[PDB]
Structures are given as structure tokens and as C-alpha cells.
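Q: Sharing a structure below in C-alpha cells format, with a few things to ask.
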Amino acid sequence: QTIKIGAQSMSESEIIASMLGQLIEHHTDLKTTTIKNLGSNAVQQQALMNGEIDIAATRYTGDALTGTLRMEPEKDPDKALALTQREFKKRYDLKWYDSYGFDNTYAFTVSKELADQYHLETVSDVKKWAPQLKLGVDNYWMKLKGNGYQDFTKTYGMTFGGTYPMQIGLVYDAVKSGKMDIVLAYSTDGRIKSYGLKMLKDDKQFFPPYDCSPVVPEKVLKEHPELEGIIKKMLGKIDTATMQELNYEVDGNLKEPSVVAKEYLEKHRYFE
Ligand SMILES: C[N+](C)(C)CCO
């Protein structure tokens, strides 16, 4: 009546936002709409504080610790989540829920062929090769201040010989085809498994945890007391394997995110 749910410009965020909206409409007389194409963690933040969205469907602890809170990035998942929950309530009167069950981290990714030829297992293993590698990346990370490229080169001490910003969606074919040698992929993309790509271990733990949760203002929860119980039904229920399969249905089987969400909810009987 009517609850506006924000989605970041990722297939994953569209699937989860549609799944949550469908679950609310299954249980209650609330109407839901989806506010798509929010560009970033910061965009979703300001939209929560100014009333443009009532629920942010997918927020990530690693994005909010650096970007929003300007805290030093905690590297343990459970600690990072508890610190995020605490500060979001204190600073913003926002409720950062427990995780849906999956984490979507940046991951340096190569073809199995390249990994096998040069015995690549970790990010540190590419240090000696960096000047000769072509890196594909999304359109934000090169300029990102927390754990973006600037800080990466300082921490790992390597600089790639060529950089190639593109829509996140495009990196998977770029690396499989061999047009790029290495890409900064998102770990829940379903093409990593389907294309047989190799994720390199972040041995320095340069990246923080990116556990995913819904975030809602306390004022919205007070006015709609049934929302809390509905959101709880999705928590702890969607593991990374499941999220990759759902992303695959959109990016590989070319389904609408609303259709992928409706078929999952039907298969799993709306979580009860
Ligand atoms: C959540 N990621 C780390 C994959 C992308 C930035 O929102």
C-alpha cells in the first residue's frame, strides 16, 4: 500500500527484489513496486534516507563498511555483519537484517587453461605476470576508494598492463573467449561454473566479506508491523549455490528476473 523495493543494476538484485515483493503480496494486502537500476551502494543508501525506496532488497556488508560507514574494513564475515547491523541502527535508524545466506564478493578470475599453464591459484601468484595481463572489470571499481583499484595496487604491489572497464555482465564471455586474460568477476555469477572459470584465492584478504541482506527503515517496520515476519521467511534460506543457479536462469537461460523468482517460490512453496 504501496511498498517500494530498490534494486541495484545486477541480475541478482532484480531476482531478490521481485522474490521479496511476491512474498509480501502472498501474505498481506500490501502492493509492491520495484525501483530498478540504482547504480551503487551509495545510491541505495541515499534512497533509503530520503524515502525513494522503502526496502533495499540487496545490500552487502563489504560495500557498506567502506562506502557508507567509512570504517576500516573488518575482514571476518560474522564480525563485519554484527558491526554493520549495530552502526546502521545507531547512525541511520535502519534495520540491516541477517543474511539471505549468500555472499557476493569480487573475485579475480581466469580461464582454467591459463590457470593450468601458469599454475595460478592465488592473487599473489599473478604478481610477476601483471604487466603482461589484460584485466576486464566493471564500470565502478577502477575509481572506488575503499577496496578499489587504487588500494589494490598498493596492497598487492602489482599493476596490470591493460585495463578494460565494461558492464559487469560482459566480463564472463570476455575471459572465456580469451579477449581478456583476467577479470574481476562477482562470485555469485552462474557463468563462473558454466564456463568452467577459475576464481583465484585472495590470499592477502584484501577484500572484506560481502554477505547479502535486506535493509529497511525502522519507521517502515513500525507502520507495517507484518513486514518483519515476512522478511524473516527469506533469511538464511538461499545459499551461494542456489543464488548462482538463479542468476544463471536470468543470464544464461534468458528468463525475466520476475519469472525466475516466481518459479523458485513455487518450487519451494513460499518457504513453508
Ligand atoms: C556486491 N559486489 C561486491 C559484487 C558489487 C558491488 O555492489
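Residues 34-305, in that order, are what chain A shows, numbered as in Swiss-Prot.
For all residues, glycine too, the Cβ spot is worked out from N, Cα and C.
According to Swiss-Prot:
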| type | residues | note |
| --- | --- | --- |
| VARIANT | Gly84 to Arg | In strain: ATCC 6633 |
| VARIANT | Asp111 to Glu | In strain: ATCC 6633 |
| VARIANT | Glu146 to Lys | In strain: ATCC 6633 |
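Tell me about the surroundings of these features in the structure.
A: Same-chain residues at least 6 positions away in sequence with a Cβ under 8 Å from that of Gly84 (variant position) are not found in this chain.
Long-range Cβ neighbours of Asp111 (variant position) (same chain, at least 6 residues apart, Cβ-Cβ under 8 Å): none.
Around the Cβ of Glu146 (variant position), a 10 Å sphere holds 12 further Cβ atoms from the protein chains shown. Annotation note: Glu146 (variant position) sits in a helical segment as assigned by DSSP.
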